[PDB]
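Here the structure comes first, spelled out in structure tokens, and everything after it is commentary.
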Amino acid sequence: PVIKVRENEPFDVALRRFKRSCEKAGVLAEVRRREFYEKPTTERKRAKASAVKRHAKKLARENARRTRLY
Amino acid sequence: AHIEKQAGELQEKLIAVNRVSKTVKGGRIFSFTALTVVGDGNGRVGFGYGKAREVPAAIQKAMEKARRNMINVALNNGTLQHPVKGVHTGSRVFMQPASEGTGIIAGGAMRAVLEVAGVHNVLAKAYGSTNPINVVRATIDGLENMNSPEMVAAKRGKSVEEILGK
Amino acid sequence: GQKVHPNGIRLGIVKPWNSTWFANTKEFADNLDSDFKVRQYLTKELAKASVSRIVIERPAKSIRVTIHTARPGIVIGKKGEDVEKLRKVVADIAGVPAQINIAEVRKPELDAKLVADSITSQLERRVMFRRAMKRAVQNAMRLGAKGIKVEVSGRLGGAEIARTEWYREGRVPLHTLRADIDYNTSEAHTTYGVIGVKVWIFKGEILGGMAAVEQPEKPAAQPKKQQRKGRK
Amino acid sequence: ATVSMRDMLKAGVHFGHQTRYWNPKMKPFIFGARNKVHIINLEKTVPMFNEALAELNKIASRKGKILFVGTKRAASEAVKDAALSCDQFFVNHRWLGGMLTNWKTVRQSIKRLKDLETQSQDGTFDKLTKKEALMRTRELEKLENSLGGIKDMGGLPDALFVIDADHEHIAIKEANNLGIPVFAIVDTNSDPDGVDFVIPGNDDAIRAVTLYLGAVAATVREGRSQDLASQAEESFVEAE
RNA sequence: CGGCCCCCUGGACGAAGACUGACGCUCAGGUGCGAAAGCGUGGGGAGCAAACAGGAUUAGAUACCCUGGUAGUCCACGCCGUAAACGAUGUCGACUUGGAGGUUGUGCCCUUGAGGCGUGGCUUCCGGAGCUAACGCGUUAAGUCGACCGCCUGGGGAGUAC
């Protein structure tokens, strides 16, 4: 999992951000772990789930203008 | 206090008293809690669960909440004709119009909570939890819509009120 | 149950000592034990009066009692026989003849031992204590001061457990060195044993009832103060 | 008064924004978005604007006291101006929670302020350490900034003057429990619900928010002014 | 229910033209139909694994944990259809402020940005009336209701006994 997609300009440290798009996730991540059939649909596919903390933050920005904390 | 009826002097019917404390990190809570009903014989919603450090202060706090922001309820002393199918937090009541010639039997304090409410003749046995705190709540949810008509034009009665909104 | 005793660090500045005399080391124990005996046996006689403090003082060839009271007339009794009997026994205990004065009475309703006799009476007399702690506090704050603490112990209601209760209201400093501030711990008996109230009351952060002397050394005494600087 | 159609229009052609979110109970006064920009509906607003302004002229002779609440970084200079003078009270260094319900208390701490201000100027609290005296000067500055436009208020107000409700809901809640009529200016994310009169608006555009409050403020303040004049006019007619 | 195709083919979502005209709701009994392993014969078998064995723990059961290691897991047809069987939210239908996300029939637009409005579609965020013990639900209800059916009536002992 140095990830086959080549890093822009080659260097001794791999640019792990610039490389992954959908590798390792779900396929080679749960190594030495119990495989489930249908749990992965709700267990791993968490892109909506992780957006909510960013939204919460983008809401509280506005309120800090109205409170005069900002 | 604020919107309350032409009560004159206080009902000071204290229904329960407690003291509650966690003692987990630094001793007890010294405060008491109090449950008090304040009416006037003529129909009120006045009911207060409040709390403060000592028993005199507990009652007066509780009574202050029995007396602020409490609607007038416009019943004929101990008779009521238009009660409500009372629900408050699983504690269920179903009063209905009824004579004052037949009396009221009710255990404990219940004729006394009911007496200052004016709903003592219409009351019929409660259901759900018979926990002393919520069992007495007849006079709150059970009085929100009402009348006690004395008018001869009761049989026109919604009509007269309807043609005025036109 | 914490703290070095709250009035005890205050004893060197703006709080007076409870006794003031000096004996040159070797006779200091003999004077301290007599100063105790006058405290113990004299107060036994005035049992029926009400009193806030006892202050014992020893000039040359004399012992002066100061006593601080709920009123000026209370210790004197009918036609001064009573106050002579007090001086009689102060003269019998002490290696000298005796003087007694009653002080000027100032804040006797807010004073350390007289406010605590008023509060101890409720517990002594086995009243319900449903409203007591609030009526004690109501009257201290109605007659004066700036803050009060009361702590009551001795198994309230007759209990077979340790049982304490307390009340603080206003301002009550604890680690302050300046002004007099009044504390008393009462001891008293009832049917079931000994009861006791610990009472801090706080009158003011500046109090002039004991204050430093009028002058420094440098302006005081003789007008021509400079030395010859030898020349015997 | 005739004012009410010119103020609402001048202000309102900003059409707001607040992205496409908004609040459903405000929906009647909202036209549908024009390519991910929010648009006001003004025509349903013309009944609302006139009604509030006619009732404000009327209470002018009955009231002693207005209170300007709902301050923000954008609303403060409009909160200072609308009061114009001290029969009309305002906060711009924050509203604090409970300023009306515990008015008993607020009035005790104001008495601590106008006392300890005349004291600081004689020099009286500067004693002990300089730290103990500067640390008092700094809490006195904060108290002073917070209270500076409400220090003479003799009682609970006759009305509540709200310039946005979005974040200041407790002040309104209590004012209704004291039975005080609230005169509201709401943004799109605000609800018109649960207060007595609305000027439906939006919180963006500095030119809109200034105009809503000036329309609402002018009617009651110069209304009051006219109540005062009529007393003058009664003696004077005989020699006129 | 997830590789891609072909053959047979269900069910739901739209839309115009058009037709019938209560032909409707619910469903005991009922017949059909399995997540999972269980499982009979045939086919298939690569790894992994209950047990089993031994180490390791002392922490006890060969368990846990690690290494060896088998039935099993896998397909086809077939037998009693089990559970936390799911939005533990019955069915279908009528009524109740809405905006917007995901994304799609389709009316309109330079489709000014998984964009905007008209009107259907499942799917979801927010919150109002109502509803809750409380979290929560809220136009896809756990609201207002409709009929009809299904099931529950203190714990332990019993999902066993009969």
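In chain B, numbers come from Swiss-Prot; the residues present are 2-167, in order.
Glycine is no exception: its Cβ is also placed from the backbone N, Cα and C atoms.
Residues or ranges marked as domain 'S5 DRBM' by Swiss-Prot: B:11-74. According to Swiss-Prot, the natural variant B:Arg20 to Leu carries this note: In strain: SPCR9; spectinomycin resistant. Not a ram mutation. Quoted from Swiss-Prot, the note attached to the natural variant B:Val21 to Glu states: In strain: SPCR7; spectinomycin resistant. Not a ram mutation. For the natural variant B:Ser22 to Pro, the note given in Swiss-Prot is In strain: SPCR13 and SPCR15; spectinomycin resistant. Not a ram mutation. Under natural variants, Swiss-Prot gives B:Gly104 to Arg with this note: In strain: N-660; suppresses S12 streptomycin dependence. Quoted from Swiss-Prot, the note on natural variant B:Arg112 to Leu is: In strain: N-421 and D-1023; suppresses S12 streptomycin-dependence. Swiss-Prot documents B:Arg112 to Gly as a naturally occurring variant and attaches the note In strain: NEA-314; neamycin resistant. The note that Swiss-Prot attaches to the natural variant B:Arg112 to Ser is: In strain: NEA-319; neamycin resistant. In Swiss-Prot, a published natural variant is listed as B:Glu151 to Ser, annotated In strain: B.
Recorded features from Swiss-Prot, shown on the structure.
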| residue | record | Cβ neighbours (10 Å) |
| --- | --- | --- |
| B:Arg20 | variant position | 15 |
| B:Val21 | variant position | 10 |
| B:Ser22 | variant position | 10 |
| B:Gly104 | variant position | 9 |
| B:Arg112 | variant position | 14 |
| B:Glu151 | variant position | 8 |
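When secondary structure is read from DSSP and collapsed to three states, B:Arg20 (variant position) falls in the strand class.
Less than 8 angstroms from a Cβ of chain C: among the variant positions B:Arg20, B:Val21, B:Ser22, B:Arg112, that describes none of them. Secondary structure at B:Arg112 (variant position), as computed by DSSP, is helix. Nearest to B:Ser22 (variant position) in space, judged by Cα atoms and limited to the variant positions B:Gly104, B:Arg112, B:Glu151, is B:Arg112. B:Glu151 (variant position) sits 46 Å from B:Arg20 (variant position), counting Cα to Cα. On a Cα basis, B:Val21 (variant position) lies 38 Å away from B:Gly104 (variant position). Between B:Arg112 (variant position) and B:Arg20 (variant position), the C-alpha separation comes to 26 Å.
B:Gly104 (variant position) falls outside any helix or strand according to DSSP and counts as coil.
Mapped onto three states, the DSSP output places B:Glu151 (variant position) in coil.
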